[PDB]
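**Q** Quick one: this structure, given as structure tokens, is what I'll be asking you about.
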There are 2 protein chains.
Amino acid sequence: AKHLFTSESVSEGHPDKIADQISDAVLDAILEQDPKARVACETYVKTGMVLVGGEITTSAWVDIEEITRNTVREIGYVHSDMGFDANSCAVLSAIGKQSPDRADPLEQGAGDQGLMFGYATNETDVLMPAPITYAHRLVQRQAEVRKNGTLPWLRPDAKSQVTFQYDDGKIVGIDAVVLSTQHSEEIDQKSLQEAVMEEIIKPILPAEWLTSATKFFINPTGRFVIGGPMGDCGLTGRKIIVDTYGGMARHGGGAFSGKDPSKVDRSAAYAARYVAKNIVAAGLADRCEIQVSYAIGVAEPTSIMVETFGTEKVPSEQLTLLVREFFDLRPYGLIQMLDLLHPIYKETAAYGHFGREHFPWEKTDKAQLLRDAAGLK
Amino acid sequence: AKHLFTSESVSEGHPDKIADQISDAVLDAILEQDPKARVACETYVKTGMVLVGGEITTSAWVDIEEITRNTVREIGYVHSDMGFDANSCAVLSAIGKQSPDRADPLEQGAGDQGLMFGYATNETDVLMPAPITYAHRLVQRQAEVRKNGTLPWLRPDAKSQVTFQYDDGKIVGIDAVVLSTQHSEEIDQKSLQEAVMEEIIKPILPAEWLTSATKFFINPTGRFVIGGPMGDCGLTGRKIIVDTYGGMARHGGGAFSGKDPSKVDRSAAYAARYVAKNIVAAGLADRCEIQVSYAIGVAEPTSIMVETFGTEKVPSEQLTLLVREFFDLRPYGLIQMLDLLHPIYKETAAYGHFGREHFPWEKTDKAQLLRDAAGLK
Ligand SMILES: [Co+2]
Ligand SMILES: [Co+2]
Ligand SMILES: [Co+2]
Ligand SMILES: [Co+2]
Ligand SMILES: [K+]
Ligand SMILES: [K+]
Ligand SMILES: [K+]
């Protein structure tokens, strides 16, 4: 049966992502010097202004200003006529520093409560929903061609949204595509439309999916010239769905960036991506969504639900069974199973935390063991 | 089949909610004077500090400081030993003001792109998932008994999380309950546990659902004495799931508070709650989730999906059909259908935007017409 579904993505340099990247840049920077630092670092950015505020608990000494400005420059906001300059905006910070003050460390309990969700589906090479995969790929492409002089009239800020029509479970093709890139005053709009069609859209989207019918909307309102923080507000934790799975699978409250791995909100979610992906690369089901939860000071998850939406090749009790045998879902266990105490996190902060294959949670190393304990098959 | 599911809520005065309430307090305050003001007003609160920053476009003159402080006082943070004082914290603001500069206004296009989701299910009197209903009810109760001198040793900040076990679709009962209230240095912990059991938990949760087996965790880590902004960070748009449906139904990126109704992220989501609830009070299905999307400058939604998860009493094409006949889903249509240009919004900012019955989107006024166009039945 037909039905359509949509998902959105935004580039590096959309204001909430500028915030996400800065936070994580500070997370990495401390993790480089002190892999066991506790950090929670929420950023806010606004037209003149980056306020990076935190509670951090570490040895490390790190230069918030310098870190901030460098990140703003990588994204490329470097002159007042863009809307924001990395070399002259104000960076205020408000980071409270705490200097660091059971038998089996794996038994330490959850830092805070929470529910968190993970998905995979075999609809993609990366085991991700197609819409969120393609939306991310449009916006990536736009930062790519910007950065590499191909299309150098184009400025950082940009959104993509792709809407896919499916008949039963099966992607039929692409009903609409929308892309809106900040660009210089130099280029004008029909010429831009050809360019993004040539260079961002046609080389990313599968042709078989595009038809005579695909409604494309490229800068629909025209002249997107000042963007980024100018006239807008980024805060960490706002593009929370884009981070995940574009609205295909569910979400607990929680944001990732600027939280170190002791934070279940990040880790437990990475681990759930990891269990669900392994469940599917193993041929245990076609789609798998999984809810974990935790309660403060208990170590075991208060809840595990698995939902393979009628797509299992083994009954489900047996599934949740081996969910538990192959995975240490306790707070310190996650951190062990995925080897998290490293400065890996800024790369996460833009184009999808998931679907991207060199992160510890994307590897399908438990594939076979899951298969051949799922009976033997 | 058994499986469990969890949802979380937080009180007024959890820091992200303090932010949510302040933003919305400014939204209402302008809407009182200028119902057509465009406002987007993101707040950030941190130990000394409320930064309320915005882009606003209105006639209205309003006192951000005074508004902020009053809201902080209603929640009750009123003395340094709580962690935050409404009468002496600093309120900085950064609001850019713009003074206001097609044939059928209903045809004006979407302000921005987005996907948004709505749900109902007949699992509750209010047509909401039970977990998110009960979690909100625990935290409400805790603000209630605090505020009305029953339990006056208790301070604002608090979280609840309830985990429900279901056999097929049918709530069986409550596996675990967690509640963690900030409290004065006066009361200690065993005495507090009796009190919250007597006065917050036993009078809110259905008894038939509680058993011999219900794992209750009340202040698990003990002594929650300073809370609110002290040592933490609120930002608007962080308790985004709690706002919705606790993780039962899906989410687009988007936050509500501090956005006026021209903002699809709010409105379209309220309208989706409205269509889905009417679909179920009409007996068209048991659970209905609905995805709407929009693209910038188009007026019609780019996408409508309805998902009545095998629970329809009419086939689905016919459903999406009458989804379209009974509802004006265009940006200005939503605003018409739900009569939004009023100062109604601060009440939204704490305990659930939905499930709460005197908001324009909760009324089931299209009930019958939907029934008797759904064939006649
Ligand atoms: Co935003
Ligand atoms: Co949280
Ligand atoms: Co928070
Ligand atoms: Co948005
Ligand atoms: K964070
Ligand atoms: K959020
Ligand atoms: K907002």
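Sequence positions for chain B are given in Swiss-Prot numbering; the residues included correspond to 2-102, 109-384, in order.
If you check the header, you will see the structure was determined by X-ray crystallography, 3.0 Å.
Heads up, the Cβ atoms here are built off N, Cα and C, so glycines get one too.
Among the sequence features in Swiss-Prot, the mutagenesis site B:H15 to N is noted as follows: Loss of activity. If you look up Swiss-Prot, you'll see B:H15, B:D164, B:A165, B:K166, B:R230, B:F231, B:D239, B:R245, B:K246, B:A262, B:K266 marked as ATP binding site. Here Swiss-Prot flags B:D17 as Mg(2+) binding site, drawing on experimental evidence. Under the heading K(+) binding site, Swiss-Prot lists B:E43. The L-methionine binding site annotation in Swiss-Prot covers B:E56, B:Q99, B:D239, B:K270, and the record cites experimental evidence as its basis. Annotation of the mutagenesis experiment B:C90 to A or S in Swiss-Prot: Decrease in the homotetramer formation capability. Enhanced thermal stability. Recorded in Swiss-Prot as a mutagenesis result, B:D119 to N carries the remark: Decrease of both AdoMet synthesis and AdoMet-activated tripolyphosphate hydrolysis. Quoted from Swiss-Prot, the note on mutagenesis experiment B:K246 to M is: Loss of activity. Modification in protein conformation.
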**Q** What same-chain residues, at least 6 away in sequence, bring their CB to under 8 Å of the CB of B:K246 (mutagenesis position)?
**A** B:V11, B:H15, B:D17, B:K18, B:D21
**Q** Across the 6-residue unmodelled segment, how far is the Cα of B:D102 from the Cα of B:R109, in Å?
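**A** Each end of the gap has a Cα atom, and these are 16 Å apart.
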**Q** Between B:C90, B:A165, which of the recorded positions has its C-beta surrounded by the fewest other C-beta atoms within 10 Å?
**A** B:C90
**Q** Are there recorded positions in B:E43, B:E56, B:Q99, B:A165, B:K246, B:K266 whose CB lies under 8 Å from a CB of chain A, and which ones?
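**A** Checking chain A against the recorded positions, the residues within range (Cβ-Cβ under 8 Å) are B:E43, B:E56, B:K246.
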**Q** Sorry to bug you, but what's the C-alpha spacing from B:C90 (mutagenesis position) to B:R230 (ATP binding site), rounded to the closest Å?
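**A** So the alpha carbons of B:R230 (ATP binding site) and B:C90 (mutagenesis position) sit roughly 24 Å from each other.
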**Q** I'd like to confirm something. Which of the recorded positions, B:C90, B:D119, B:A165, B:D239, B:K266, has a Cα closest to the Cα of B:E56 (L-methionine binding site)?
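**A** Minimum Cα distance from B:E56 (L-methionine binding site) across B:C90, B:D119, B:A165, B:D239, B:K266 lands on B:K266.
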**Q** Ligand 7 is in the model; which of the binding-site residues B:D17, B:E43, B:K266, B:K270 have a C-beta less than 6 angstroms from one of its atoms?
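**A** B:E43, B:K266, in sequence order.
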**Q** Less than 6 Å between Cβ and the nearest atom of ligand 3 is the rule; apply it to the recorded positions B:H15, B:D17, B:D239, B:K266.
**A** B:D17
**Q** Express in Å, rounded to the nearest integer, the largest CA to CA distance found among the L-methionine-binding residues B:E56, B:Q99, B:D239, B:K270 named in the record.
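**A** For the residues that bind L-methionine, the greatest Cα distance is 33 Å.
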**Q** Going by Cα-Cα distance, pick out whichever of the binding-site residues B:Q99, B:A165, B:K270 is nearest to B:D119 (mutagenesis position).
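**A** Checked the binding-site residues B:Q99, B:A165, B:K270; minimum Cα distance to B:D119 (mutagenesis position) goes to B:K270.
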**Q** In whole Å, how far is B:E43 (K(+) binding site) from B:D239 (ATP binding site) when you measure between their Cα atoms?
**A** 17
**Q** Measuring CB to CB from B:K266 (ATP binding site), give everything in the same chain under 8 Å that is also at least six residues away in sequence.
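**A** Spatial neighbours, sequence-distant, of B:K266 (ATP binding site): B:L28, B:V40, B:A41, B:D272, B:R273.
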**Q** Taking the Cβ of B:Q99 (L-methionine binding site) as the reference point, list residues of the same chain whose Cβ is under 8 angstroms away and which are at least six residues distant in sequence.
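**A** In sequence order, the residues whose Cβ lies under 8 Å from that of B:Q99 (L-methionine binding site) (at least 6 apart) are B:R39, B:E56, B:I57, B:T58.
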**Q** Where's the emptiest Cβ shell within 10 Å among the recorded positions B:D119, B:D239?
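**A** Result for the recorded positions B:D119, B:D239: minimum number of other Cβ atoms within 10 Å at B:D119.
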